[PDB]
2 protein chains.
Amino acid sequence: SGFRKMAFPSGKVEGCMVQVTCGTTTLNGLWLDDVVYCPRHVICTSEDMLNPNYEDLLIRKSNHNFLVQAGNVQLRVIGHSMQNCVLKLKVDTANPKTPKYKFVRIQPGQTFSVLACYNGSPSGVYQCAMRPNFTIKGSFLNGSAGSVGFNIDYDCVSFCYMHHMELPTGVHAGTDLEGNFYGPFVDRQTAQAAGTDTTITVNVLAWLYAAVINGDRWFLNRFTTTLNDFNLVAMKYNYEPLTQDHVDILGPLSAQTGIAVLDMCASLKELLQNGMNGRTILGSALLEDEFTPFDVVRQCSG
Amino acid sequence: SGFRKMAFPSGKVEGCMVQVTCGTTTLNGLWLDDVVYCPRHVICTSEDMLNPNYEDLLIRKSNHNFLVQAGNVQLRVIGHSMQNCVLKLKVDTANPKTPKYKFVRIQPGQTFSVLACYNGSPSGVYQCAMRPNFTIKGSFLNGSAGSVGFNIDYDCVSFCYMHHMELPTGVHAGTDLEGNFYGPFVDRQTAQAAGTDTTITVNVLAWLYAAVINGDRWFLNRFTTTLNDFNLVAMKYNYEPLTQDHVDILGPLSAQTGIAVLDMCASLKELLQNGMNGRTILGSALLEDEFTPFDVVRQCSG
Ligand SMILES: CC(C)C[C@H](NC(=O)OCc1ccccc1)C(=O)N[C@H](C=O)C[C@@H]1CCNC1=O
Ligand SMILES: CC(C)C[C@H](NC(=O)OCc1ccccc1)C(=O)N[C@H](C=O)C[C@@H]1CCNC1=O
């Protein structure tokens, strides 16, 4: 028993992390087969990041402008092209540590692990969710661009995120591995703001089930509600509305605890109207929304 | 910027995890050079765990009673001995993925990463602290014994924890890698309880500094206090007393923010007397004590 913010083991990804230098700008790249993927703003100087023309900036470079280091080994760039907001650097050597992988775009509310890296060197791993406003609440310093987010599906690494930038509110924005931004953001140092965030309701319910599984039951009650009555009050507190797909997704957790989904919604509805009043749930005094139903099952059943 | 519960990258440890089977009991082992380390209760049947005599149980086994699997490969046990609460299985093959390592015993209040494993297979990584009562608030299911806790110091893995058992309160207990338990616990299925836990004060202060570094300043005030006045009120709320060593350890964070340690203690003293009143700090509505001063520096400066 117990419940922790748990990330995927990062070994398979650590072997793909490289350092990419172009000019006086160094950041991280992802080396899979004979391609290195990295954020395209590695080709910008400090002055270019204000209003860059990446097509111009790229035509003025040659393969030898790109320094790629995999630990102690230098990799020879033999070709380069731009795909949306990423750079694809073709290199002479295929990465022998290339895992089975795919590129997936995730949806708001889903979670993934982040391997934070500096100078091509893995520094830490943590778990986060893609917010409904397409930002992530990450932990990133200067030099972290090119760090990647991933899930592991059996023996297959699903890459879903490459880090690019921090917004003025201190939250983080990036792309999928095809270079398409999550959210309405661009890779230039302009003033862009995220839209308003909402709480991921299906994830809160999943976490309440994790609490029951671990012996926290004080918030339960005998009432029930309907999808429409719940959604009416959820709107008022900035909670995502709940659908029948969500209810179905919570099925396994309903079965294991014998508490129906709409039963648990009545508890949630009560917690929203009255608060926790100095009580905690799984060691927290706020409602946690960064665990999916699948995360809970994975941790509370295996 | 940002602040997350961040674990060390686990790749170097994933390569040392093996499956150890003896009888109908399977758990995890740690394979370094030509020794596999695992909890000694792998030699117990379901009936033996109530009052085991491990010296008797061990003399009745031979090397071939021990099935050791490193993925698909079987390892031949060529010798076995018991060191306190661990088993040392000598095998014919040295682990080629053996990192630079050492065995260290940590102190209450210090943090480490845990690689949770099942059947020799790494399942997840998370960060925790050794509590003042020598338990950890982990997340572990049946089959997790032999999972290890570690820190990474440059290129060197410091192993500090091997998991053995869950106590009735749902918290976890284990040994260092020499087989000596943390806390007054024994590896038999008796009724043992942890002593009362306290809050790790130096860690709370470190986290308040992380909050200031990230722009949360609402709890600051102009007062100051002395070590003795602070410690007087801290005792009443079950907080560890604060020493001059702690003050010195918080120096780098005091320097970076321009707020003296005893200045921040007055803020803490205020938060203990009055609470947060619906405000949060770094996304939490409780005071967090599982980040050391070193964790904060590592994440907020690099
Ligand atoms: C998209 C390009 C214009 C470059 C990008 N811009 C950007 O974040 O500007 C706003 C900003 C700048 C500096 C500090 C705090 C906020 C940029 O600096 N990326 C960094 C590259 O490693 C990563 C950033 C650095 C802080 N944490 C991160 O995640
Ligand atoms: C020290 C020996 C007697 C064996 C040990 N005893 C023990 O925890 O009994 C109390 C108990 C038992 C079952 C379930 C919940 C609580 C034991 O079962 N270890 C398990 C070996 O993988 C790991 C445990 C299992 C739950 N989570 C863990 O961390």
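Numbering of chain B is taken from Swiss-Prot, so the residues present carry the numbers 3264-3565, in order.
Determined by X-ray crystallography, 2.0 Å, according to the entry header.
Cβ atoms here come from the backbone N, Cα and C positions, even for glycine.
So that you can see what the record holds, here are the features copied from Swiss-Prot:
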- B:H3304: active site, for 3CL-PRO activity (ACT_SITE)
- B:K3353 to R: In strain: Beta/B.1.351 (VARIANT)
- B:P3395 to H: In strain: Omicron/BA.1, Omicron/BA.2, Omicron/BA.2.12.1, Omicron/BA.2.75, Omicron/BA.4, Omicron/BA.5, Omicron/BQ.1.1, Omicron/XBB.1.5, Omicron/EG.5.1 (VARIANT)
- B:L3468 to V: In strain: Zeta/P.2 (VARIANT)
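Taking the features listed in Swiss-Prot, we show where each one sits on the structure.
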residue : record                            : contacts (Cβ under 8 Å, 6+ apart)
B:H3304 : active site, for 3CL-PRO activity : B:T3288, B:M3312, B:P3315, B:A3408, B:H3427, B:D3450
B:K3353 : variant position                  : B:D3297, B:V3298, B:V3340, B:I3341, B:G3342, B:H3343, B:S3344
B:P3395 : variant position                  : B:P3371, B:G3372, B:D3460, B:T3461, B:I3463, B:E3503
B:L3468 : variant position                  : B:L3505, B:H3509, B:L3513, B:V3524, B:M3527, B:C3528, B:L3531
Secondary structure at B:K3353 (variant position), reduced by DSSP to three states: strand
Filtered recorded positions, from B:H3304, B:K3353, B:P3395, whose Cβ is under 6 Å from an atom of ligand 2: B:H3304
